[PDB]
Amino acid sequence: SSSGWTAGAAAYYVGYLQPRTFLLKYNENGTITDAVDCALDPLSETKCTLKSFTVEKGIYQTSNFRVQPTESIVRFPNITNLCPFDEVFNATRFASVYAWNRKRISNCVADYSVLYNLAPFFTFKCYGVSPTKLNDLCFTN
Amino acid sequence: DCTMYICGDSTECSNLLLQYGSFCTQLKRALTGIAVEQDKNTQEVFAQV
Amino acid sequence: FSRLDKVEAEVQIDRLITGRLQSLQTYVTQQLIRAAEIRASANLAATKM
Amino acid sequence: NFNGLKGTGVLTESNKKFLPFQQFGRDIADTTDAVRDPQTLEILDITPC
Amino acid sequence: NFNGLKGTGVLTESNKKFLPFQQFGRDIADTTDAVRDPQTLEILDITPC
């Protein structure tokens, strides 16, 4: 008898939830008695932008309509070169602190992800730039 | 447009402006009184016939 | 938002969002002052008419 | 997004001529609204939606 | 300091009815005015001194 069962009828409905602004009318007893949703109808919008349920005849103003973007496009210089980063970080010899050497870095694409993976790095705190955002911002010089 | 003159094209700024309270809706109401007034002065000076 | 961490970008942006919002107040207040003189000058014209 | 210049708007065909060293077109608002695509030499006008 | 709800005032008997779920009553001014005592289900009535 473990296979095949005769059960009664049953019905159930399921819905999902969205983040919305609702106007709820608490009665004198404090239980919910009326409710409206702003983002359903223009009449609902003008109801909930005046904080009332009955609105008198007249013109009214509500949220400003704006055109949502359809897609995204990113344009960077078409050059594809590796910046001389590792050789700087893997240089056999470093100059003295009083004799610091300044190098020009340009005309290349710099990838900081490979630098992130180096274990013995100690000091990494970037003030004017968020450290995680160095992989998507173009550097003049 | 309070929500866009301040944080135009920035969703997070608009969210940040939301917690500032009933400030933007105050100006939309305040300037509406000025806007509707200009439809009364001319409706009072010129509509005496 | 493309140059600063979210932890204290709020501190930075607040120094920019309060200036713009306070700037918008000066314009609104000036609108109330000006529209009060025009209204007082409209009722001077209405009597003339 | 041009060289990190993130924003929301539309791209149209412009007629203003840019000097070889000029890439950022500003306005009275003193914010960028006219740039040139790095891949080409064409000047693009940017206006909000 | 009801359940951490710090406040000051004098508490009297409240004829207002709370549903068994509801805990804190709020007024138009958006502040607490009635609390349910954990030991006694009777509803208090917060009002400033």
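The numbering of chain A matches Swiss-Prot: 254-394, in order.
If you check the header, you will see the structure was determined by electron microscopy, 3.8 Å.
Cβ atoms here come from the backbone N, Cα and C positions, even for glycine.
As recorded in Swiss-Prot:
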VARIANT   A:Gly257 to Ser  In strain: Omicron/BA.2.75
MUTAGEN   A:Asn331 to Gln  Reduced viral infectivity
MUTAGEN   A:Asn343 to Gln  Reduced viral infectivity
VARIANT   A:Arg346 to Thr  In strain: Omicron/BQ.1.1, Omicron/XBB.1.5, Omicron/EG.5.1
VARIANT   A:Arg346 to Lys  In strain: Mu/B.1.621
VARIANT   A:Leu368 to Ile  In strain: Omicron/XBB.1.5, Omicron/EG.5.1
VARIANT   A:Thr376 to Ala  In strain: Omicron/BA.2, Omicron/BA.2.12.1, Omicron/BA.4, Omicron/BA.5, Omicron/BQ.1.1, Omicron/XBB.1.5, Omicron/EG.5.1
### Message
For a quick check of packing: other C-beta atoms within 10 Å of the C-beta of A:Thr376 (variant position), how many?
### Response
4
### Using Cα positions only, nearest of the recorded positions to A:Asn343 (mutagenesis position) (A:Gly257, A:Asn331, A:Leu368)
A:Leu368
### Query
Within 10 Å of A:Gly257 (variant position), Cα to Cα, which of the variant positions A:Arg346, A:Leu368, A:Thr376 are there?
none
### Task
Could you state the whole-number distance in Å separating the C-alpha atoms of A:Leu368 (variant position) and A:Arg346 (variant position)?
19
### Message
Is it possible to get the count of other C-beta atoms within 10 angstroms of the C-beta of A:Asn331 (mutagenesis position)?
### Response
9
### Task
Between A:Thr376 (variant position) and A:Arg346 (variant position), find the distance joining the two CA atoms and give it rounded to the nearest Å.
20
### Task
May I ask you to pick out the recorded positions among A:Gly257, A:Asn331, A:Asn343, A:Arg346, A:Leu368 with a CB closer than 8 angstroms to chain D's CB atoms, ordered by sequence, or 'none' if no residue qualifies?
A:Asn331
### Summary
Students should find that the Cβ of A:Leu368 (variant position) has, within 10 Å, a number of other Cβ atoms equal to 15
### Query
For A:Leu368 (variant position), which DSSP three-state class applies?
helix
### Task
Sequence order please: the recorded positions A:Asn331, A:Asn343, A:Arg346, A:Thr376 that have their Cβ under 8 Å from a chain B Cβ, otherwise just none.
none
